[PDB]
Amino acid sequence: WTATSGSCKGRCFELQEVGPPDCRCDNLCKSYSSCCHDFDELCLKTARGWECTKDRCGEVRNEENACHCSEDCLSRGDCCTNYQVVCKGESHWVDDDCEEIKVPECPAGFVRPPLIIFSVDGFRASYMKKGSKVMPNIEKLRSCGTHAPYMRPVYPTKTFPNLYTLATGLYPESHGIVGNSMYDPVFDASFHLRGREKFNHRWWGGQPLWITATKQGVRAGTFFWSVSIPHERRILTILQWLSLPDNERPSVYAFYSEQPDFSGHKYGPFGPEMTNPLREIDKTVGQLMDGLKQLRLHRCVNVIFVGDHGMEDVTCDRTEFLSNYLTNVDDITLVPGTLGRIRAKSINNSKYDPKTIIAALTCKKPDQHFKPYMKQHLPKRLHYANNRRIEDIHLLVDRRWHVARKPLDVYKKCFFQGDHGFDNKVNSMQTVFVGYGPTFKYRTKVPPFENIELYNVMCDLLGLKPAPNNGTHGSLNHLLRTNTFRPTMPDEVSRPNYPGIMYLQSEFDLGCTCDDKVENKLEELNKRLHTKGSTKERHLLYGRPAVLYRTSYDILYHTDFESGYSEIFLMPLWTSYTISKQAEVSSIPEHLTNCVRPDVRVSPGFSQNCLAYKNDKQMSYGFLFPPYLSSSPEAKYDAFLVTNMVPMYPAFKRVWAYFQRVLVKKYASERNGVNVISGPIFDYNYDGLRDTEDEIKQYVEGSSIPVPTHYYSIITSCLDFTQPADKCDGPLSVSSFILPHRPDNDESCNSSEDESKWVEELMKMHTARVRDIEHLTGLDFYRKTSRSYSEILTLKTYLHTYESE
Ligand SMILES: *[C@@H]1O[C@H](CO)[C@@H](O[C@@H]2O[C@H](CO)[C@@H](O[C@@H]3O[C@H](CO[C@H]4O[C@H](CO)[C@@H](O)[C@H](O[C@H]5O[C@H](CO)[C@@H](O)[C@H](O)[C@@H]5O[C@H]5O[C@H](CO)[C@@H](O)[C@H](O)[C@@H]5O)[C@@H]4O)[C@@H](O)[C@H](O[C@H]4O[C@H](CO)[C@@H](O)[C@H](O)[C@@H]4O[C@H]4O[C@H](CO)[C@@H](O)[C@H](O)[C@@H]4O)[C@@H]3O)[C@H](O)[C@H]2NC(C)=O)[C@H](O)[C@H]1NC(C)=O
Ligand SMILES: Cc1nonc1CNC(=O)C1CCN(c2cccc3c2C(=O)N(CC2CCCCC2)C3=O)CC1
Ligand SMILES: [Ca+2]
Ligand code: NA
Ligand SMILES: [Zn+2]
């Protein structure tokens, strides 16, 4: 209920929200059907339009006008944005040359540079170049400020999840807005764009920037605008707020444009109809910058121009129908479109089985344009699983396509030529970032980065302490002239033991065998040096990873590799080795095919055993350091140590063997040597975080050998590939993956073929950031380099995407 009988006189676009039932005058009142009766009359004036003309200059003030060109307009703060250009001989901001802003130049009374976030929906990254001829204002911000070639959105590349990610620094699984449409089974409530459930605070997790600001004494403009408020009025309102008295004036503001998304859906990303929407957004940026110039704020305010996601070509005819795959189509609910989420139609259905649904959706048609997954099996880079609103069954839809339940859903509810929502590494989904102002760098290009990082920087720009988020604070310090956050390395929690030879062969009863009984003072001294770490500098190039949780582990040294061996999980947490460009791949000799060797540095009680693998009919084993890359026949025996063994499904061994036998050498050759760190991951509760021992759901049968959910590798080399990985003087280059440890290769529709036709395609889909492996392992990598810590933080956030340009 709302008593619309109050008045907005002197209250237009007030900042505090007045409580029910009293009528509101804030920028969101329309959206709640709650504005005072005279809100339109008083607050949404339109008369004479938005621009001053020659003949209005000096006019007597008429308060019915949308904006003013009277002599008193600057003092009142309500001039049309082009007032000083038209009436006082000034230039538009876009016509002034770019001049470095070395220090904030702010009027008296301004305690910090304000932040203005100008967000644009559906603004695909390639617009910045392809539309640059019709967006002069945006091009000036881009070229003169700090810009990325693109910014990576979160998955799904939908509007609500991305905007709230920008505002919170959180993955959708964590902030709760995991799609534009959701069902929450605990609430038993549905969230959708159209309706009022979406206004309930219970959906909205984390702590968005405007709340972080307010709790810490930094006043915020109200970030949300009812859709009918025209852009010119949003810009005028922001400018009015900026002329408020110091005590009353916000320091952070948001503007939002529904374009170019709105037109992109109708016309496709590059339809001829798209030029006008881009001109219009640019015009709006020009109005804002001119208005800041009038207020003497254009060299004081930090402006962020940022998008939520891109736009792809998508038409009705490119739709896959679940009715062509499932018999039981009426027993499911599909959330459709550029992603699919499936759940049972009724919880009283006893005959609902996800496994049958998945199988009926797996590799059924040759050109199939979607792939089903249990959500825990999605690529971990997506971070799209740990929320009760994400359905167990997910369909990753190919770019350019839709999935729907039945054909009648697509003509009873073409027209649209664009859509978004696909995998966030897809080029067409990439979006924009530009920062301009005293706190940002001048004429600086920075590499692509992920939108989850921005909340930290916005907090940095305002002097705020960020709420806990998924950003890596400091990884974007290279965007800033000042206000950087100087993080320190986390402290190591567990120190390693350095075991020497402590056990005789006969103390072990592992049921393993190896044909290794054949055997100086010469190299016998050398093999002793090797076991004490004499070659460690070659194979551990950036220091030992630090263990950031309490545990018991041993550093083990070898000629060709070093490892951190966990006595709790009975396998290495990490195994580190360097392969030079000149390295030679060799076979496993016939007499060593099944060789496993007890490690005389590690007790029988903390070792795996071969008997468990023999008796577990589903589970085989693999090695972390690959025997195929031994430096010599004698060193090869180290690779068969029981302490280098890890459990692997035969199906997964196909992938792992091809990576180790073929791809590592390929990478060393292409990158001029590589350093590889490999290890297991345990994430049975799919929360992106290292599992404790009591969360492990599966062991090698009859034993305490835990089965990893994933195996990772971090592959580092010199960015300047004219230097070898092991003698690099400058920045590093990295690529990593988190491969799911699955008992089949159903994920790969061509897996019956030779590994050369499908394994690398799988690894690419499962590319990861080092930071992702850190969360999943409780390890901290790159502890000892010659590089600045922030550069290293950036490296750890890097994702190698394998997309074209
Ligand atoms: C990305 O960054 C984010 C933010 O840093 C990381 O998320 C954090 O991870 C922590 C570990 O998982 C987690 O810490 C827990 O907090 C619990 C209380 O949390 C509430 O209060 C906070 C603070 O304001 C609030 O933010 C939380 O918000 C969640 O839930 C609300 C609804 O209540 C949602 O609106 C919101 O979106 C959010 O949901 C998200 O997180 C929850 C988990 O909290 C998920 O379930 C959702 O799907 C969604 O992802 C909460 O309101 C606290 O109770 C926990 O402590 C338990 O465990 C410890 C273990 O030592 C133990 O000491 C305690 O006893 C306790 O166990 C007891 O409860 C158990 C469960 O019922 C029970 O099994 C036991 O037997 C015990 O009874 C814990 O401290 C933190 O909440 C989140 N923060 C956020 C914002 O999500 C995230 O990890 C990062 N991602 C990556 C990959 O790095
Ligand atoms: C019905 C209704 N209620 O309010 N307004 C309307 C009508 N308008 C819309 O529907 C717009 C499109 C969705 N939209 C969202 C959606 C979900 C989360 C956020 C936003 C948003 O703008 N910000 C601010 C960040 C923008 C990006 C920069 C950081 C802050 C979020 O956090 C902005 C409003
Ligand atoms: Ca976990
Ligand atoms: Na297959
Ligand atoms: Zn859209």
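Note that chain A is numbered according to Swiss-Prot, with residues 51-463, 468-573, 576-591, 617-886 shown in order.
Determined via X-ray crystallography, 2.0 Å.
Every residue gets a Cβ built from N, Cα and C, even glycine.
A Cβ distance under 8 Å defines the sequence-distant neighbours of the domain 'SMB 2' (98-142), meaning residues of its chain 6+ beyond its ends; these are 282-283, 285-286, 289-290, 292-293, 336-338, 340-341, 343-345. The domain 'SMB 2' annotation in Swiss-Prot covers 98-142 and rests on sequence analysis.
For the mutagenesis experiment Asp171 to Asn, the note given by Swiss-Prot reads: Abolishes lysophospholipase D activity. Cβ contacts within 10 Å of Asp171 (mutagenesis position), excluding its own Cβ and spanning all protein chains shown: 21.
Per Swiss-Prot, the feature Zn(2+) 1 binding site maps to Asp171, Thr209, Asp358, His359. Residues near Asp358 (Zn(2+) 1 binding site) in space but far in sequence (CB under 8 A, at least 6 apart, same chain), listed by position: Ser169, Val170, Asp171, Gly172, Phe173, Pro203, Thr209, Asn212, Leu213, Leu216, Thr485, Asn505.
Experimental mutagenesis is annotated in Swiss-Prot for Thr209 to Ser, with the remark: 15% of wild-type lysophospholipase D activity. For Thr209 (mutagenesis position), the number of other Cβ atoms no farther than 10 Å from its own Cβ, over all displayed protein chains, is 21.
Swiss-Prot lists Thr209 to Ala among its mutagenesis entries, and the accompanying note reads: Abolishes lysophospholipase D activity. DSSP classifies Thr209 (mutagenesis position) as helix under the three-state reduction.
Counted within 10 Å of its Cβ, the other Cβ atoms near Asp311 (mutagenesis position) come to 22, all protein chains included. In this structure, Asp311 (mutagenesis position) is part of a helix by DSSP. The 1-tetradecanoyl-sn-glycerol 3-phosphate binding site annotation in Swiss-Prot covers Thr209, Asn230, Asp311, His474 and rests on similarity to another entry.
According to Swiss-Prot, the mutagenesis experiment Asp311 to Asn carries the annotation: Abolishes lysophospholipase D activity.
Around the Cβ of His315 (mutagenesis position), 18 further Cβ atoms fall within 10 Å across all displayed protein chains. Under mutagenesis, Swiss-Prot gives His315 to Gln with this note: 20% of wild-type lysophospholipase D activity.
The note that Swiss-Prot attaches to the published mutagenesis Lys430 to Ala is: Impaired secretion. No effect on lysophospholipase activity. Same-chain residues at least 6 positions away in sequence with a Cβ under 8 Å from that of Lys430 (mutagenesis position) are, in sequence order, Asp764, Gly769, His791, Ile819, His847, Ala849, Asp853, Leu857.
For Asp764, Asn766, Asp768, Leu770, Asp772, the entry in Swiss-Prot reads Ca(2+) binding site. Counting every protein chain shown, the number of other Cβ atoms lying within 10 Å of the Cβ of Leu770 (Ca(2+) binding site) is 14.
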Local backbone state of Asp171 (mutagenesis position), from DSSP in three classes: strand
Direct Cα-Cα distance, rounded to whole Å, spanning the 4 residues left out between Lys463 and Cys468: 13
Residue, out of the binding-site residues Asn230, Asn766, whose Cβ gathers the largest set of other Cβ atoms within 10 Å: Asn230
From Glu573 to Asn576, where 2 residues lack coordinates, the CA-CA distance in Å: 9
Helix, strand and coil residues within the domain 'SMB 2' (98-142) as assigned by DSSP: 13 helix, 3 strand, 29 coil
Integer Cα-Cα distance in angstrom, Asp768 (Ca(2+) binding site) to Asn230 (1-tetradecanoyl-sn-glycerol 3-phosphate binding site): 22
Cβ-centroid neighbours of Ca(2+) site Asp764, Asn766, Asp768, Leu770, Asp772, 8 Å, sequence order: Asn436, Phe763, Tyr765, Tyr767, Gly769, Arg771, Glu776, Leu857
Other CB atoms, at most 10 A from the CB of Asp764 (Ca(2+) binding site): 22
Residues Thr209, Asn230, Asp311, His474 binding 1-tetradecanoyl-sn-glycerol 3-phosphate per the record - widest CA separation, whole Å: 15
Listed recorded positions with Cβ under 6 Å from ligand 5, out of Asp311, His359, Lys430, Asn766, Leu770: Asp311
